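Have a look at the structure below, then the notes.
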Amino acid sequence: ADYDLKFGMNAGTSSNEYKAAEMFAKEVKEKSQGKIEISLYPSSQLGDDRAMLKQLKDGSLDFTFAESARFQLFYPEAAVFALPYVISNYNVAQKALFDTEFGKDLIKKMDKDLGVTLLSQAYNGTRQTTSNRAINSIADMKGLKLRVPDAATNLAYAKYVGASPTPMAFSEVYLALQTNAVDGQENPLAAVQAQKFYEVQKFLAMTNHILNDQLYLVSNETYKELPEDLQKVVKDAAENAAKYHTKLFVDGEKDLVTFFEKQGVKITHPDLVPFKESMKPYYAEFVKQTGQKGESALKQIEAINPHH
Ligand SMILES: CC(=O)N[C@H]1[C@H]([C@H](O)[C@H](O)CO)O[C@](O)(C(=O)O)C[C@@H]1O
């Protein structure tokens with residue numbers, strides 16, 4: 001094609017993210033009259049999300065996914081998106097990004113400093129905790145060997161609830177769980193399904209601890225080469241795909257617990273009051289580390305009403 005473009009992702013071929021990227025790819029090809037074709041590179045083939053963001057910056061990858069929280073790698077205050085229990089729901093995540101001074105500035109920095117244009121935002125689920133033993137209460141976390149992604153906020157979740165974290169790439173998790181090298185992991189229900197972690201985890205606890213969004217990002221190096229009519233095709237397709245993406249997640253959260261029960265998983269509902277209480281020293285550490293910019297981001301986000 002005139003523009004042979006590439007979209008990389010950690011998510012695999014059975015995932016919601018991939019299904020929505022397929023919708024995006026198909027719409028772009030159709031509405032560009034074949035000028036643009038987007039090929040998908042799932043399952044971390046190109047590296048992880050940190051690697052893929054560098055490739056968008058350099059212009060060697062055209063599209064990728066990232067959470068708003070992942071930008072904590074560059075702007076420490078952006079950890080606010082994934083401080084456990086701070087963002088209440090997806091309504092709040094949307095307004096945090098687009099309707100706060102903090103979020104608007106973050107979007108501008110991503111363009112100026114990181115070489116990426118934000119096309120759309122979707123919901124990617126609320127993270128839960130799977131394990132090889134029941135989590136009936138916060139006590140059951142103590143010493144649990146909990147795999148985390150290589151992200152500070154997930155590491156802190158694990159630390160502050162009393163678990164023993166092991167960071168590792170998404171691609172390595174299934175084997176770690178299968179072999180009981182670790183005792184558990186944490187991800188939204190849709191990922192537990194997509195990765196088939198239910199095959200190798202007997203328990204699932206509704207910890208509801210971190211809310212993931214998902215940004216459709218394009219390399220500025222690529223986006224600047226597309227004539228404006230094709231920029232609009234791409235932008236409009238990303239917005240349409242994001243709405244679909246969100247719906248996939250919302251619908252799964254309604255019935256995936258029954259799916260997991262049919263696969264033999266035992267579901268628990270630990271009291272979350274101690275889980276929330278356990279994060280209070282972490283929020284204080286965040287404020288100490290990130291200073292006024294972090295205090296401000298927190299205040300801006302805490303001000304958002306969660307009801308539509
Ligand atoms: C956009 C993206 O790659 N998201 C990935 C996230 C983030 O890397 C992590 O939450 C830090 O932001 O990690 C996973 O949930 C995980 O490894 O368990 C896989 C998911 O596909």
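The first residue you see is number 1, and the count goes up from there.
According to its header, the structure was obtained by X-ray crystallography, 1.5 Å.
Cβ atoms are placed via backbone N, Cα and C, with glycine included.
Other Cβ atoms within 10 Å of the Cβ of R147 (mutagenesis position), summed over all protein chains shown, number 25. In the three-state DSSP classification, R147 (mutagenesis position) falls within a strand. Sequence annotations record features per position, and here Swiss-Prot assigns N-acetyl-beta-neuraminate binding site to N10, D49, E67, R127, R147, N187 based on experimental evidence.
Following the DSSP three-state reduction, the secondary structure of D49 (mutagenesis position) is helix. Taking Cβ-Cβ distances under 8 Å and a sequence gap of 6 or more within the same chain, the neighbours of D49 (mutagenesis position) are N10, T64, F65, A66, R70. Under its mutagenesis entries, Swiss-Prot includes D49 to A (Swiss-Prot position 72) with the note: Complete loss of incorporation of N-acetyl-beta-neuraminate into the LOS.
One entry in Swiss-Prot concerns the mutagenesis experiment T64 to R (Swiss-Prot position 87). Its note says: Complete loss of incorporation of N-acetyl-beta-neuraminate into the LOS.
Looking at Swiss-Prot, you'll find the mutagenesis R127 to A (Swiss-Prot position 150) noted as follows: Complete loss of incorporation of N-acetyl-beta-neuraminate into the LOS. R127 (mutagenesis position) carries a strand DSSP state (E or B). All protein chains included, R127 (mutagenesis position) registers 22 other Cβ atoms within 10 Å of its own Cβ.
Listed in Swiss-Prot is the mutagenesis experiment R127 to K (Swiss-Prot position 150), annotated as follows: Reduced incorporation of N-acetyl-beta-neuraminate into the LOS.
While the structure shown retains the original residue, Swiss-Prot records the mutagenesis experiment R147 to A or K (Swiss-Prot position 170) with this note: Complete loss of incorporation of N-acetyl-beta-neuraminate into the LOS. Large defect in N-acetyl-beta-neuraminate uptake and binding.
Between the C-alpha atoms of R147 (mutagenesis position) and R127 (mutagenesis position), the distance comes to 13 Å. Site extent for N-acetyl-beta-neuraminate: among the recorded binding residues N10, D49, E67, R127, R147, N187, the largest C-alpha separation is 19 Å. Around the Cβ of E67 (N-acetyl-beta-neuraminate binding site), a 10 Å sphere holds 22 further Cβ atoms from the protein chains shown. Within the same chain, the residues at least 6 positions away from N187 (N-acetyl-beta-neuraminate binding site) whose Cβ sits under 8 Å from its Cβ are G125, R127, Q128, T130, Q195, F197, listed in sequence order.
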